[PDB]
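Worksheet: one structure, shown below.
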Amino acid sequence: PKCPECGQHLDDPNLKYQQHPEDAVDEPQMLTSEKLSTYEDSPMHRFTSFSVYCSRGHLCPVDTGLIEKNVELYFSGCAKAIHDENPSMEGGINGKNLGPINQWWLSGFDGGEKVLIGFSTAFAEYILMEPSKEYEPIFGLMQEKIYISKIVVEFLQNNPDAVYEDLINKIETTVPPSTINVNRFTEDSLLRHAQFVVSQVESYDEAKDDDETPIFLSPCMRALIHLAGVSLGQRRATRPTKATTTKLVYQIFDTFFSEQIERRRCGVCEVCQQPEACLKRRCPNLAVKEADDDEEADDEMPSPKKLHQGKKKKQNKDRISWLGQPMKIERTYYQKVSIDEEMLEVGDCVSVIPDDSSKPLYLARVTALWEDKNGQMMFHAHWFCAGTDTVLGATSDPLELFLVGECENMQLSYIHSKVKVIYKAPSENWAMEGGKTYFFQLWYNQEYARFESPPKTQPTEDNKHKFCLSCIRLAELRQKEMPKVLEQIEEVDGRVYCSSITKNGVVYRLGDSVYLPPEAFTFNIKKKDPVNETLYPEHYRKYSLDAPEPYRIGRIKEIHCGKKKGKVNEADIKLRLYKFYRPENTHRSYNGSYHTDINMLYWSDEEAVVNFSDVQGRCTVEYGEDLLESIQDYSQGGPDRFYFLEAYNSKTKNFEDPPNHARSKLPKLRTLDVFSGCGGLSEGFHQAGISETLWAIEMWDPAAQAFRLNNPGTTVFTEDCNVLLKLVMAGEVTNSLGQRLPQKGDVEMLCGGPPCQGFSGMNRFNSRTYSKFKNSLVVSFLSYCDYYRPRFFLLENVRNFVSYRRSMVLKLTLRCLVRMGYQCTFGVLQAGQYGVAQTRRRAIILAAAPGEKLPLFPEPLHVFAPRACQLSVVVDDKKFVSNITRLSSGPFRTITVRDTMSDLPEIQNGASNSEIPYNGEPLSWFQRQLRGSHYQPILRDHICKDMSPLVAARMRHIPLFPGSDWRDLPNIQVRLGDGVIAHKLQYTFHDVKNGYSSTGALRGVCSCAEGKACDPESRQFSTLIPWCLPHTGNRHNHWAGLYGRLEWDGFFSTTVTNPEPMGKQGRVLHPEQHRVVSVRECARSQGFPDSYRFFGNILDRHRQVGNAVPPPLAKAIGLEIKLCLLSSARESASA
Ligand SMILES: C[S@@+](CC[C@H](N)C(=O)[O-])C[C@H]1O[C@@H](n2cnc3c(N)ncnc32)[C@H](O)[C@@H]1O
Ligand SMILES: [Zn+2]
Ligand SMILES: [Zn+2]
Ligand SMILES: [Zn+2]
Ligand SMILES: [Zn+2]
């Protein structure tokens, strides 16, 4: 038996009937009392000992949505005076069956604890005080709900941009008062109250209306919305940073504003059925999809076609005649000057009108003037590239031109008029400067988006008549690309035996070792039964390319080649090689790769023949015994350095000793690291031996402290970068704390990874979004670069920095750098490829001052999964790429979760001891490198979060097999150990898309499985299999990774900052232990030396680590900067 009015079961042991006080009088008579007397018209009163009930007398909730379901709810209690704060029945009248509740409402989400609950009846408004004794429990739940909603709203007011893991932490960390009858809130609570908490958050946005992003569109909010099946639109209750800039950087972003700066409704929701004073009827479902789609980018496009190819229109027929004496003969007669009505000579710039279509106007430099054998008057046009046409596009000066590698021969007829083109050469004192017609400053490589300093030059008397930089460039590159023979010995048949050969600038002699693709050669080569679906209801969801092999290494035995005509055929150069085996290439296979050095090989008496084309590169394979420094010293002393100690017999499968023929300063830049963090980037740079961070700016206390702990001789300014620059600029010498502020000339290198959050969107710019970016940390960072003028500059960000705002963020960043006079470029890199068991891409912007060399991007060292290696960037329908050629392969095997952490001693959930013995030697190569040569007793930071008794129970129950997650959890009752019992999941609905179990059991956890609306209180909580997972699984790929364990042969899905099992940071459970990953494990996943110090509480340390640039990637970049210094160091020393 149930209620026809409210639906409560009569058998329900929690049912309670309405009990009235003697003094009970109807509403109109109560709203007549003398006892009774803020901008409203109703009126308003206080109300105590309240009780809400159905027409039949059952006590009822108000949250449950019965008021909306047209059910008349009535209330009774003691009304009081608007100002009377006494929650005791002593000042008012007792009312009974007070008018059907029109609506209920809340107020109090800002500067106050004024969380007031109010009722609206057809007669007056009521501010509820204390409930009645019998109503207390029902109002109790309602209170728990409201309190969570407050915490969430307040947290989001001070922290938009907050991620799911921040929300969960804010909640779990907030101590509820005694008044709220709950110990502490968990993710279970939030999930349980996901519908209420979300709707109140939507309601806060309707009510407190600005122009700001609604709080329900928060990253954490949308994460909750997607995780817990929640219906949006359920309507309810009611009641400017200025970036420190240099004028040059101000103007750049100020002109873009004054120049280039100028509906799929759901139908179904309650906002979509709400007409119409009111302007906002904004669909919340559309709002989410839009916010979600703003987060994703469009990551296989053809090469961008060269400009000026291209048709041009001929001109004049008046008078064109040579002026003066010829410069030289060649079948061609070169001349310096030429009349075309007016004068024209070598070095003058001309304009050429194309075919009148998409007609900008072509501009070139007159490189040469001559008259061929056919009497045709000619000129060599070395083409310029406009302000637009470069990656910069619209962002550029309509007068700035760029030198490109585009030149062609043309008749003097095609010339329109001579144009004035000025070189905006850097000053005598350029580094100190920070604070009409055509001009050019830099050289543009289309393919790589490299803006660089011009060659300057030089024209010899031997080629003074021809001098084309664009021709010289193509020559050098044709010359370096061609396979040429250095020295030959004695030719045999058609084969000419050689002692040395060359390509790409690399010189290959005999005995030198070589890199080759895995296909280049070969070595001596070598169902499932039914599950108990009662126990595993979710397993059915389980259903429903990996890294290449590192390079083949071979030693050169014979450079034989072939021949065509009479002289040596360069098209055919061949090599006979002694094959080397990597330990994995042996009968050892996977067991080789483990404890073995990444760097070790095996000598083989095997032989192979490959073409010189296939050769990927040159490496150094030495024999272990004939070495003068330690294997470690030799190995960590230069690139492509391999080694062998034994030889492998593929036949006998044995390890014999090898045969006897198998046998045989840098300037540290003064760096300023803005947004320094705990110091990852500085560390890799320090590791490259190219820098010394003397200044670091870090706004967050824990990170700045962790930086100091690792960089003792560094002035760490625990400040906001904007305020720090303002001081220097104001003329200040030291900060408040008496710390010496760096002045112009002090900074040689300025590097930094500003956080996104501000800009952080994909859709087109607008007055609102532009203003935020106009004062972003990217803008503050560019000013630091402007003011300081470092020899080198690095900006680091999330890969998507390159896609944000229709690539406008990247274009304005590059624009700025160019204005300032800097050679600059961008590129994407994958951490994984640099020796870290983690899949993470970063956008990297490189800039170097004129005088210096613009560095190339590092070549990948480790082979990584192709899917993780999409390094290309589309800007304005053009696919940009970096100098990286190793697409594809690499010299070393992939770093795995095993290589990363297999040595660390066992810990449990909530492991709190920061200093513990290792109780074991390193096992992997990577472990050896991160642990050091010198023995250290203390293992620091093998500390992991204390997960709730529910989450802990879940982790214990996730199997150990690779790729096991939530779907593997058993549907069993678990004693949590606090009296609390993790319950079995109830499947009471038909999942129409998923079908029945093998047993014929239902797969439905909510009514929405059947296509009907969600039935609340059909919602389950504190279950081992989370209810929210089956609930939304179908529309979210079954929540694949959730409660999933990292794989030993796998890697980290991303940079983890707060390990949460149903979070947005990928597989976070340890491969074997019933816990989430420890701080130190994340530190290892990042490639931090074990000596690296961290500061603060567990989460501050987790944040520190995950925010960091992995030192291996930082070192890779740092080592490209090494070449640039060494190269510019020698090119300085001369006559
Ligand atoms: C993602 S981290 C960069 C990581 C760092 N490059 C590393 O390798 O460790 C961003 C850092 O910038 C700091 N930050 C944010 N706003 C800042 C500001 N206005 N001035 C200085 N630092 C700021 C943050 O507290 C955070 O440490
Ligand atoms: Zn009832
Ligand atoms: Zn809608
Ligand atoms: Zn040329
Ligand atoms: Zn549902």
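If you go along the chain as it appears here, the first residue is 1 and each next one adds 1.
Quick reminder: no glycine exception, Cβ is built from N, Cα and C everywhere.
Annotation comment: Swiss-Prot describes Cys3, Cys6, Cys54, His58 as Zn(2+) binding site. There are 20 other CB atoms within 10 A of the CB of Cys54 (Zn(2+) binding site), with all protein chains counted. In this structure, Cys54 (Zn(2+) binding site) is part of a beta strand by DSSP.
Looking at Swiss-Prot, the entry for mutagenesis of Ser149 to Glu (Swiss-Prot position 515) says: Slightly reduces activity. If you draw a 10 Å sphere around the CB of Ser149 (mutagenesis position), it holds 23 other CB atoms from the protein chains shown.
The annotation that Swiss-Prot gives for the mutagenesis experiment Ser149 to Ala (Swiss-Prot position 515) reads: Loss of activity. No effect on DNA-binding capacity.
Sequence annotations record features per position, and here Swiss-Prot assigns Zn(2+) 1 binding site to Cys266, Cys269, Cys272, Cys283. Around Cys266 (Zn(2+) 1 binding site), taking its Cβ as the centre, 16 other Cβ atoms fall within 10 Å, counting all chains.
Taken from Swiss-Prot, the feature domain 'SAM-dependent MTase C5-type' applies to 669-1128, supported by sequence analysis.
Swiss-Prot gives this note for the published mutagenesis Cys756 to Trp (Swiss-Prot position 1229): Loss of activity. Counting Cβ atoms from all protein chains shown, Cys756 (mutagenesis position) has 18 others lying within 10 Å of its own Cβ.
What Swiss-Prot lists as active site is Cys756, and the listing cites experimental evidence.
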>> Need one number: the Cα separation in whole Å between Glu276 and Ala277 across the 21 missing residues.
In response: 9
> What is the separation, in Å, between the Cα atoms of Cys3 (Zn(2+) binding site) and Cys269 (Zn(2+) 1 binding site)?
Replying inline: 29
> Hey, does DSSP put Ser149 (mutagenesis position) in a helix, a strand, or just coil?
Replying inline: helix
>> Can you tell me the CA-to-CA distance separating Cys272 (Zn(2+) 1 binding site) and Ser149 (mutagenesis position), as a whole number of Å?
In response: 24
> Where the chain breaks for 2 residues between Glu330 and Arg331, how wide is that break in Å, taking the Cα atoms?
Replying inline: 5
>> If I take the C-alpha of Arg239 and the C-alpha of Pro240, which enclose 12 unmodelled residues, how far apart are they in Å?
In response: 27
> Quick one: 8 residues missing from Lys526 to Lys527, so how many Å between their CAs?
Replying inline: 23
>> At the unmodelled stretch of 13 residues, I want the CA-CA distance from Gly435 to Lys436, to the nearest Å.
In response: 22
> So, in DSSP terms, is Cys272 (Zn(2+) 1 binding site) helix, strand, or coil?
Replying inline: coil
